[PDB]
Protein chains: 4
Amino acid sequence: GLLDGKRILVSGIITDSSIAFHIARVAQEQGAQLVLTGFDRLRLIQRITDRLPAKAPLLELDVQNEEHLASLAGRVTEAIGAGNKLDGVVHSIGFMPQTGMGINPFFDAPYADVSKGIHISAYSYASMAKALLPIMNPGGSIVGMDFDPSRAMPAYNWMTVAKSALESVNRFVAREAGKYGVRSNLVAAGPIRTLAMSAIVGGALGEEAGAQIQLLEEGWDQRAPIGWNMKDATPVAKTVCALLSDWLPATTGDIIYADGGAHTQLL
Amino acid sequence: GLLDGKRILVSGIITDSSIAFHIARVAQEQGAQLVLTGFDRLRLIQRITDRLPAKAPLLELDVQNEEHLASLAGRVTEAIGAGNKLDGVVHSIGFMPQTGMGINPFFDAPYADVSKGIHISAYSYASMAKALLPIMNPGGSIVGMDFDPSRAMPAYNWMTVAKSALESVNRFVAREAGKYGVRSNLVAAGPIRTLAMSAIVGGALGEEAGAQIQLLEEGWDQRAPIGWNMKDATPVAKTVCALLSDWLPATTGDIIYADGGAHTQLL
Amino acid sequence: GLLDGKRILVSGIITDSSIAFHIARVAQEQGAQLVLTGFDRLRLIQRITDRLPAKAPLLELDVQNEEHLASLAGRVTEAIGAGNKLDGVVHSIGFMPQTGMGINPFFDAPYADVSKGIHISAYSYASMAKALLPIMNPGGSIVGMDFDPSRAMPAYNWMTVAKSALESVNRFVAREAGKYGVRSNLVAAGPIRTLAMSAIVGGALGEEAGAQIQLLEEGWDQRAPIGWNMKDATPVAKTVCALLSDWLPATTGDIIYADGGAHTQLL
Amino acid sequence: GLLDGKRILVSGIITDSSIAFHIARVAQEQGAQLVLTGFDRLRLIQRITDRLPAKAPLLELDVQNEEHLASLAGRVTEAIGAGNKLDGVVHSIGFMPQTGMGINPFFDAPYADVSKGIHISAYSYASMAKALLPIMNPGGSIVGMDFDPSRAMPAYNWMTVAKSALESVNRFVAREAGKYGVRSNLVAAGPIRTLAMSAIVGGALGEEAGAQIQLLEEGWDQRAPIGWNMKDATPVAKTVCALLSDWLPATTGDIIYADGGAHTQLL
Ligand SMILES: NC(=O)c1ccc[n+]([C@@H]2O[C@H](COP(=O)([O-])OP(=O)(O)OC[C@H]3O[C@@H](n4cnc5c(N)ncnc54)[C@H](O)[C@@H]3O)[C@@H](O)[C@H]2O)c1
Ligand SMILES: NC(=O)c1ccc[n+]([C@@H]2O[C@H](COP(=O)([O-])OP(=O)(O)OC[C@H]3O[C@@H](n4cnc5c(N)ncnc54)[C@H](O)[C@@H]3O)[C@@H](O)[C@H]2O)c1
Ligand SMILES: NC(=O)c1ccc[n+]([C@@H]2O[C@H](COP(=O)([O-])OP(=O)(O)OC[C@H]3O[C@@H](n4cnc5c(N)ncnc54)[C@H](O)[C@@H]3O)[C@@H](O)[C@H]2O)c1
Ligand SMILES: NC(=O)c1ccc[n+]([C@@H]2O[C@H](COP(=O)([O-])OP(=O)(O)OC[C@H]3O[C@@H](n4cnc5c(N)ncnc54)[C@H](O)[C@@H]3O)[C@@H](O)[C@H]2O)c1
Ligand SMILES: Cc1cc(=O)c(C2CCN(c3ncccn3)CC2)c(C)[nH]1
Ligand SMILES: Cc1cc(=O)c(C2CCN(c3ncccn3)CC2)c(C)[nH]1
Ligand SMILES: Cc1cc(=O)c(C2CCN(c3ncccn3)CC2)c(C)[nH]1
Ligand SMILES: Cc1cc(=O)c(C2CCN(c3ncccn3)CC2)c(C)[nH]1
């Protein structure tokens, strides 16, 4: 397998439609030995991850909890065995309150909400690298999930700002990770029909936001030279595994686009 | 003058080396009628602004204070006279605690500090547009100050992340401002030897940060095809006035680089 | 006026819909003294330019003709008077054979055609700077016309490649121009309904290309936060004059977008 | 192996320091079955390729020769056997006359020289895709070599313009390749000490160009968070193989940076 013998931490599984579930599945199909991290609904996450090709220990991690982050390296070492280190880390964490995404006017998001979204979606990429770099092997890889925020778009609002902040955070994380012989990169995915994305299209964040995200999805497949299947997270999962492998050894502080090439096309 | 008859709000004056002081001076030399906003040290700001070519009313504005922002439009109207609106708005506000800039490791900035820096440096650009767009004329202009954060660099650390967030905020502010016939843009300046910049070079944020910012300054003038004089804020002030004028009427959600062309050159 | 006392060379007038006609008109309304250059149909160009606010000498310039370029500086000096130099230069020249644009497959453009298009559209920006920099004043400005080629699009085909080449040429021209205290920049305009653009929409380059350019035009106005009027070259002409003025003195090797902000927006 | 069962065409081998030699070697170590193309010195190329892990047929290809390109697909089919198609294509072709690179002033490159450089370095990427796409399998991959031309730099001059043109060509090739279920991408490598690069540093293109390329090399390793070894083409070769594999299936019309992350860092 592409990741045979590698010890990889995967955060971000919440449902069977989570991009992290598909990353975890493909990584296991490719011979990686995983450690999982889950937030708040641990009973649910264990039951979901019971469907993965192989059993993997599950650790609790709220990225807003400083105790969870301070104990994380020790908890991972206990799960993987003393003397072993991680070869890979996947950050597949993102959150923005409803005031910061959807039909709620961009000017009507209170800062406490925007700040919580930026903490979880951008700052935590640096918190996770700080916690795990001391237990990472040379030649290692840290990968985070991105949604191209180079241009403004309807409804994505403050989550776009959190992604722009995450891209900047990734470039600095690469400076730190480099001291450990570790790469840091983001995968900018095309839109994926997760449970939340389906709910948004169904009007969970207002009708106008639903209509706008449906047009974005259509335009994405139209612009993508190889097309874009929003119901298929496997091409995104494979790209994350390509970055976790030894096959992109000279790429760091960078962004790889697993979006069907849609960002390279105007129309 | 370039700005004859225009009513322009200018925030960000603190000392006679503030980029906003030079923006305010050039705007007045070009016939603009100004309203100033100042944070916390109002006695100091009044005394500084006494040196501007013309007298201008000074209003207090802490961008972290929701009462100041909610009353701002009314306070500006009282200063410019009922029935008059602003043609221009200058955001020249930036702040990052010492834990987020300098020699303090990038991983050692607490989130409360990073969040305060992002609130002042990025979110406030949207708070200011929300407050003032209802009192802005069609053909109007909102301009903010940027420092190119496209690539990571030493010491700038979390302030780089705040600038990346500000660039994203600007693109969304342009969507809102467009409804008012108003443009929103940033001026990405080359480094300017303000009081804080001189203090940093003098080691106020650690020796290594000082040495690194001195090398950045030297490299900037070297890369700039027309050179870069860090002791001269006038080219930056003129660029802000170009954006406040009627002469860039089809530019919005954008960034204009007043950096001597240094960002267009590798070496 | 914005350009009072300035001596500016303007190339690229062919009809009354030429972007250069509007640049020339606005520059004259702003007090500039112009010298014009025209290609091949000099009788037509003289008759067109008779409609400009003021009379301006017209010089012949085929950018593919080395004799025309070698004699250009001398011919300009004769027209503006010995001892006088130019403060500004406008390159508003572009051409691509029909095999390189439109419905003709991208793979079916012969290299002789692509090479002629790149010579006129990209290399000539450097030929013009070479010819005129020795007769340009410090503080001077060279401006060229661009169409954002960062992403591929239908029909534009090899002309997109010529624009990408022009952007690269501009960065090198800035290195040379800087030695003279001269700035070099491009204005990336939104689509303008020139005679050729109207002919393309009318199917002159095939039906599919017509339909595709009509969708691009519609999408441009939709994405532009301040809208985009393709029938109005005046905002583009004003942007070129802003770059020719003293008001963007720290910008070089760069691109200013006069596109209604459409490139900063995905949807 | 990463490329087990894949049929890959590799162009660009001339010496044992050619980036294409290392791409060919790594692809063979990973189980690919290769077809090679060589220009002009076929006896030399055969002798060089005798050192590759496995024997591979060698075909003559001058990308400026329309007969060579028109017969290429037939010649490849004869070498790989009727009924078999290629899964991958590597373009590792670049050339610029000495007038277009080095100490020769940027303004002193005759167009015939610049045009020959652009034909070989940029247009040929589309000529090669046109020739080989009809004999490529779905899921296939076309990869070209790039040197980041986003910013101007000393000596690279017109070759920088050819790379900017190549990036634009790649985005259009992706539109065509997508119809075949084929991806098209470039690998932007850091500087590699090939025979020509060593000759340049030794002053083959003038002393000033030598000094400037030595400073670029040093600055590259300094800026790269994981460092940059210019004497090691293996990380670049591995990146090309990552793109030729099934592990980046949603990336097209794009650029992957195998430069040690140096482009993501200012200093
Ligand atoms: N769905 C898309 O279209 C799309 C496209 C591009 C990128 N992404 C990104 O992919 C990543 C994964 O999102 P997804 O779409 O799979 O949705 P998801 O809901 O399945 O995953 C987001 C995860 O973040 C976790 N999380 C939230 N708050 C947390 C906290 N305080 N501490 C720790 N974990 C926390 C959630 O529990 C969840 O597992 C995110 O970064 C998202 O922004 C999504
Ligand atoms: N100095 C440089 O080299 C440089 C380069 C590019 C951009 N900039 C940017 O230019 C802008 C102005 O900075 P400067 O260099 O002139 O420094 P400065 O210290 O003179 O200006 C920053 C201003 O922000 C104000 N401010 C801080 N907290 C505030 C709050 N809560 N509410 C309202 N105002 C608040 C300060 O009072 C001050 O007037 C900033 O956005 C900065 O990031 C500076
Ligand atoms: N029309 C648009 O939508 C649009 C948008 C963005 C940029 N542009 C650019 O603006 C510029 C002007 O184009 P336009 O749209 O006004 O069309 P135009 O036809 O009016 O102008 C192009 C000019 O190039 C001149 N030219 C052609 N070959 C020449 C040669 N050998 N020597 C000298 N001059 C030569 C023509 O005579 C003509 O005056 C071009 O660079 C074009 O690519 C156009
Ligand atoms: N060396 C570096 O530092 C570096 C960095 C980034 C990218 N590159 C790129 O990598 C690629 C390979 O270059 P390299 O550095 O290995 O040098 P090289 O000299 O080994 O390879 C260039 C190849 O182009 C071939 N070529 C030239 N004219 C041709 C023609 N008419 N038809 C067919 N082939 C022709 C040559 O025979 C040679 O094999 C080029 O695209 C180059 O621009 C090089
Ligand atoms: C296209 C796209 C990009 C994204 O980044 C996301 C995020 C998914 C996780 N987040 C989230 N989830 C649940 C409640 C609140 N926030 C933040 C938005 C989506 C849904 N779509
Ligand atoms: C090159 C450069 C870019 C910048 O954005 C700044 C900011 C100036 C204002 N800030 C600030 N001032 C005082 C105390 C704390 N923070 C934040 C940094 C500087 C000093 N230099
Ligand atoms: C949107 C847009 C951008 C452009 O750059 C152009 C060019 C106009 C001048 N050219 C030209 N004119 C006449 C015959 C052949 N070529 C090249 C294309 C157009 C028409 N539209
Ligand atoms: C850093 C870098 C990037 C490049 O693209 C090249 C090319 C190598 C092949 N070329 C070439 N070779 C031999 C004679 C003439 N031209 C063009 C330049 C080099 C040498 N270095």
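We're sticking with Swiss-Prot numbering for chain B, so the shown stretch reads 3-269, in order.
Structure method, as recorded: X-ray crystallography, 2.0 Å.
Cβ atoms here come from the backbone N, Cα and C positions, even for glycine.
Cβ-based neighbour count (10 Å, all protein chains) for B:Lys165 (mutagenesis position) stands at 27. Under the three-state DSSP scheme, B:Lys165 (mutagenesis position) falls in the helix class. Residues or ranges marked as NAD(+) binding site in Swiss-Prot (evidence: experimental evidence): B:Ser20, B:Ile21, B:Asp64, B:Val65, B:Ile95, B:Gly96, B:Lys165, B:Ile194.
DSSP assigns B:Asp148 (mutagenesis position) to a strand. Among the mutagenesis entries in Swiss-Prot is B:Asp148 to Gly, noted as: Confers pyridomycin resistance. Has no impact on the susceptibility to isoniazid and moxifloxacin. 14-fold decrease in NADH affinity, while no effect on catalytic activity.
In Swiss-Prot, a published mutagenesis experiment is listed as B:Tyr158 to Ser, annotated No effect on catalytic activity. On its own chain, B:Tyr158 (mutagenesis position) has B:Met103, B:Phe149, B:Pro151 as residues at least 6 apart in sequence with a Cβ closer than 8 Å to its own Cβ.
Among the sequence features in Swiss-Prot, the mutagenesis site B:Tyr158 to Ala is noted as follows: 1500-fold decrease in catalytic activity while no effect on lipid substrate affinity.
One mutagenesis experiment named in Swiss-Prot is B:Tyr158 to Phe, and its note says 24-fold decrease in catalytic activity while no effect on lipid substrate affinity. B:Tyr158 (mutagenesis position) falls within neither a helix nor a strand when secondary structure is assigned with DSSP, and so counts as coil.
Summarising the annotation, Swiss-Prot assigns substrate binding site to B:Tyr158.
Here Swiss-Prot describes B:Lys165 to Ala or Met as a published mutagenesis experiment; the accompanying note says: Loss of enzyme's ability to bind NADH.
Looking at Swiss-Prot, you'll find the mutagenesis B:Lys165 to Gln or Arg noted as follows: No effect on the enzyme's catalytic ability or on its ability to bind NADH.
DSSP assigns B:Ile21 (NAD(+) binding site) to a helix in the three-state reduction. The CA atom of B:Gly96 (NAD(+) binding site) is located 9 Å away from the CA atom of B:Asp148 (mutagenesis position). Calculated from their C-alpha atoms, the gap between B:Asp148 (mutagenesis position) and B:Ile95 (NAD(+) binding site) amounts to 10 Å. Annotation for B:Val65 (NAD(+) binding site): same-chain Cβ neighbours under 8 Å, separated by at least 6 residues, are B:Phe41, B:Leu71, B:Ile95, B:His121, B:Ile122, B:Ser126, B:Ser129, B:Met130.
Under 6 Å, Cβ to nearest atom of ligand 6: this is the test, and of the recorded positions B:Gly96, B:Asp148, B:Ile194 it is passed by B:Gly96. Residue annotation for NAD(+) gives B:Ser20, B:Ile21, B:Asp64, B:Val65, B:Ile95, B:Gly96, B:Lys165, B:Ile194. The furthest Cα pair among them is separated by 24 Å. Checking the recorded positions B:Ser20, B:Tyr158, B:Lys165, B:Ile194 against ligand 2, the ones whose Cβ sits under 6 Å from it are B:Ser20, B:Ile194.
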